[PDB]
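Undergrad: Would you mind keeping the following structure in view while I ask a few things?
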Amino acid sequence: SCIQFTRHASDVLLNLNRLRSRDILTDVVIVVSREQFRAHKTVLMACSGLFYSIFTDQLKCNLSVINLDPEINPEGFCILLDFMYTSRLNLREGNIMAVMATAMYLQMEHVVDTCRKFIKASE
Amino acid sequence: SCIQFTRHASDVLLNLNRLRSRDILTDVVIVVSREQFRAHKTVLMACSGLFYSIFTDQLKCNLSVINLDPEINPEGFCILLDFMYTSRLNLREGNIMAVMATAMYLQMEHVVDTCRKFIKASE
Amino acid sequence: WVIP
Amino acid sequence: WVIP
Ligand SMILES: CSc1ncc(Cl)c(Nc2ccc3c(c2)CC(=O)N3)n1
Ligand SMILES: CSc1ncc(Cl)c(Nc2ccc3c(c2)CC(=O)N3)n1
Ligand SMILES: [Cl-]
Ligand SMILES: [Cl-]
Ligand SMILES: [Cl-]
Ligand SMILES: [Cl-]
C-alpha cells in the first residue's frame, strides 16, 4: 500500500553528482593511463559489474586507489563516469569504439547494447 | 547531444538498496531512541537536508555514529530510510503524524508536502 | 506522488 | 534510451 515519488531516484542521482562535482565524501581514485578520477565506491558498484566485483572483495573493498587495465582509454572512462552520475551518455562517432570497449570492460550491459545498435546502424 | 537511459537512476537506487540490505559499504549508524540503522552517508545526504548539513560539517563528516533527537520515533525513521532507498513511502493513518514530524526534522520537503496533503484530506 |  |  506504499505511495511512490516519481522523481525521487533522479533527484538522488542529481545530488550524488553534486557531491562528486564538489569532491564531497569521494572515497576512491580510479587511475586510467595516469589520468585520475575521484568517485564514490557505492555509485561505481551500482553502475558497473566490474566495480561491484572489486569493492565486494574482502581485500580490494579497502583500497583507496584502483588502477584500470592500460588498454582503457581515459576519455571513454570519463564519458562512462559522467553517465553513471547523470544517466546521460555522450556517444559520438569519434568516441563510440572507446566507449563500447570501456563499457564491456566495466560490465555496463545497457551501454554496451546501445553502442552495438549505433554501430550496426552505421554499417 | 547526449542520449539518456530512462531507467538508469531507478536501477542505481535499486542497487544501492541491495548494498544496504547486505550491509555492504555502509559507513554510518543512525541511533534513534536506542534503535540502530546502518546506511550510506552519501544516500542520506542525497535525500535529507539535515544529513546533507551534518556530513558536510568538517568534524561530523568523520563520525561513524549519529544520534538523532530523542523525540524522533524509530518507526517513522525506518519508514523514511526505506523511502530514501526505494522512492516508496509506507504512509498509513497510524504512522502519518510520526512520518511527517520525522520528515520535517530530516528536511525531506516532498515527504512533508504529501503528509500535509493526506492530513488535510482527512479533516 | 503515484500509486506504483 | 531517449533524446532527453
Ligand atoms: C547483481 S546484484 C547487485 N547488487 C548490488 C550492486 Cl551495487 C550491483 N551492481 C552491479 C552488478 C552487475 C552489473 C551492474 C551493477 C551494471 C551491469 O550492467 N551489470 N549488483
Ligand atoms: C542543495 S545542494 C545539495 N547538494 C548535494 C546534496 Cl547531497 C544535497 N542534498 C540535500 C539538501 C537539501 C535537501 C535534500 C537533499 C532533500 C530536501 O528536501 N532538502 N543538496
Ligand atoms: Cl590504496
Ligand atoms: Cl549500463
Ligand atoms: Cl563516531
Ligand atoms: Cl523528500
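Since chain B takes its numbers from Swiss-Prot, the residues it shows come out as 7-129.
Recorded method is X-ray crystallography, 2.0 Å.
Cβ atoms are placed via backbone N, Cα and C, with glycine included.
Below are the features listed in Swiss-Prot for this protein:
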- B:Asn21 to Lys: Abolishes interaction with NCOR2 and HDAC2, no effect on interaction with CTBP1 and transcriptional autoinhibition; when associated with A-116 and 376-Q--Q-379 (MUTAGEN)
- B:32-99: domain 'BTB' (DOMAIN)
- B:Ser59 to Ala: Abolished ubiquitination by the SCF(FBXL17) complex (MUTAGEN)
- B:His116 to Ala: Abolishes interaction with NCOR2 and HDAC2, no effect on interaction with CTBP1 and transcriptional autoinhibition; when associated with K-21 and 376-Q--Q-379 (MUTAGEN)
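Help me picture where these features are in the structure shown.
TA: Taking the Cβ of B:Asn21 (mutagenesis position) as centre and 10 Å as the limit, one finds 17 other Cβ atoms among all the protein chains shown. Mapped onto three states, the DSSP output places B:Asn21 (mutagenesis position) in helix.
Mapped onto three states, the DSSP output places B:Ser59 (mutagenesis position) in helix.
The Cβ of B:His116 (mutagenesis position) has 16 other Cβ atoms within 10 Å, all protein chains considered. In three-state terms derived from DSSP, B:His116 (mutagenesis position) belongs to a helical segment.
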Undergrad: How do the residues of the domain 'BTB' (B:32-99) split into helix, strand and coil according to DSSP?
TA: 30 helix, 15 strand, 23 coil
Undergrad: How many neighbouring Cβ atoms, not counting its own, are there within 10 Å of the Cβ of B:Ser59 (mutagenesis position)?
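TA: Around B:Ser59 (mutagenesis position), other Cβ atoms within 10 Å: 12.
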Undergrad: So which of B:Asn21, B:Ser59, B:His116, listed as mutagenesis positions, have a Cβ under 6 Å from an atom of ligand 1?
TA: B:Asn21
